[PDB]
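> Sharing a structure with you now.
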Amino acid sequence: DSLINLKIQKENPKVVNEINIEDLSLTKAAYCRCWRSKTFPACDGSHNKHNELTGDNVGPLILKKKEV
Amino acid sequence: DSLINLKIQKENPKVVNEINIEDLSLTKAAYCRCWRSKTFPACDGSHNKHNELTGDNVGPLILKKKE
Ligand code: FES
Ligand code: FES
């Protein structure tokens, strides 16, 4: 029964982020599911240190947008 | 120093899920960031029980199509 989010918007009772698909410009964009990214909601690779430290296996959600 | 993901795909060293945006069927789709959903990588509202149990404030990432 451990907290998952330690640092992000603790004054907020539920941190929910929205992505409007039409705004995604990159063919590939990674979003954080570990709550350790310094650019949250984006993934910055911080999951890797978390995984090494705790022995976890978390990773990001990758949103893929085909080239029109 | 504690685990975030307790039970999802433990045989996999790093769980990464790819979403093909062009194939979203719903205008609003919620994706799990708590690692408790029974429909992972989709959010099924399991974050609410996690938050109540632990006092946390995690919630989903929501993808929205153009209006
Ligand atoms: S930094 Fe959190 S999933 Fe990559
Ligand atoms: S069930 Fe995990 S964020 Fe909703």
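Throughout, chain A uses Swiss-Prot numbering, with the displayed residues spanning 68-135 in order.
How was it done? The header gives X-ray crystallography, 2.1 Å.
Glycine is treated like the rest: Cβ placed from N, Cα and C.
Pulled these from Swiss-Prot:
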- A:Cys99, A:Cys101, A:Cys110, A:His114: [2Fe-2S] cluster binding site (BINDING)
- A:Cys99 to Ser: Impairs interaction with BCL2; when associated with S-101; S-110 and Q-114 (MUTAGEN)
- A:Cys101 to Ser: Impairs interaction with BCL2; when associated with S-99; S-110 and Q-114 (MUTAGEN)
- A:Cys110 to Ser: Impairs interaction with BCL2; when associated with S-99; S-101 and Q-114 (MUTAGEN)
- A:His114 to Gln: Impairs interaction with BCL2; when associated with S-99; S-101 and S-110 (MUTAGEN)
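Could you tell me the structural context for the features on the list?
Using a 10 Å radius centred on the Cβ of A:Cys99 (mutagenesis position) and all shown protein chains, the other Cβ atoms total 25.
DSSP gives A:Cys99 (mutagenesis position) a coil state; it is part of no helix or strand.
A:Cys101 (mutagenesis position) has a Cβ environment of 23 other Cβ atoms inside 10 Å.
Cβ neighbour count for A:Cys110 (mutagenesis position) (all protein chains, 10 Å cutoff from its Cβ): 22.
Of all Cβ atoms in the shown protein chains, 25 besides its own fall within 10 Å of the Cβ of A:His114 (mutagenesis position).
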